[PDB]
There are 2 protein chains.
Amino acid sequence: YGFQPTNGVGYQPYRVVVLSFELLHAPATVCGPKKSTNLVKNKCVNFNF
Amino acid sequence: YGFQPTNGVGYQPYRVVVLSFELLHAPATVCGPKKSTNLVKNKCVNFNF
């Protein structure tokens, strides 16, 4: 490449990172920043296991 | 000013310094990196006093 500060856009260097994920293939090990609550039972509730 | 990294040439900021100086109108004090030598006498030489 010929990266020079004089060159306009379309030639200035750019940094690129691509992120790829799995889709529920095993016990997931990279979760989100959520707060696990207690464990209720015998009640009509909605869960996020 | 509207300095943005996407701006083309002719709009990116430039740093400028101008140097002015008197042409020996008094005993000068700002010399260069030259080294003073010893003094000789009674011999035809050239000097930079």
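Chain A is numbered as in Swiss-Prot; shown residues: 495-543, in order.
Method reported for this entry: electron microscopy, 3.4 Å.
Heads up, the Cβ atoms here are built off N, Cα and C, so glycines get one too.
Noted in Swiss-Prot for the protein shown:
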MUTAGEN   A:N501 to Y  Increased binding affinity to human ACE2
MUTAGEN   A:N501 to T  Reduced host ACE2-binding affinity in vitro
MUTAGEN   A:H519 to P  Increased resistance to human covalescent sera neutralization
VARIANT   A:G496 to S  In strain: Omicron/BA.1
VARIANT   A:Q498 to R  In strain: Omicron/BA.1, Omicron/BA.2, Omicron/BA.2.12.1, Omicron/BA.2.75, Omicron/BA.4, Omicron/BA.5, Omicron/BQ.1.1, Omicron/XBB.1.5, Omicron/EG.5.1
VARIANT   A:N501 to T  In strain: 19B/501T
VARIANT   A:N501 to Y  In strain: Alpha/B.1.1.7, Beta/B.1.351, Gamma/P.1, Theta/P.3, Mu/B.1.621, 19B/501Y, Omicron/BA.1, Omicron/BA.2, Omicron/BA.2.12.1, Omicron/BA.2.75, Omicron/BA.4, Omicron/BA.5, Omicron/BQ.1.1, Omicron/XBB.1.5, Omicron/EG.5.1; May enhance affinity to human ACE2 receptor
Other CB atoms within 10 A, centred on A:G496 (variant position):
5
Between the Cα atoms of A:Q498 (variant position) and A:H519 (mutagenesis position), what distance do you get, rounded to the nearest Å?
46
At the Cα level, what's the spacing in Å between A:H519 (mutagenesis position) and A:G496 (variant position), rounded?
44
Relative to the Cβ of A:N501 (mutagenesis position), which residues of the same chain, six or more apart in sequence, are found under 8 Å away?
none
In three-state terms from DSSP, label A:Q498 (variant position) for me.
coil
Within 10 Å of the Cβ of A:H519 (mutagenesis position), how many other Cβ atoms can you find? Include all protein chains, please.
6
Around A:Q498 (variant position), how many other CB atoms lie within 10 A of its CB?
9
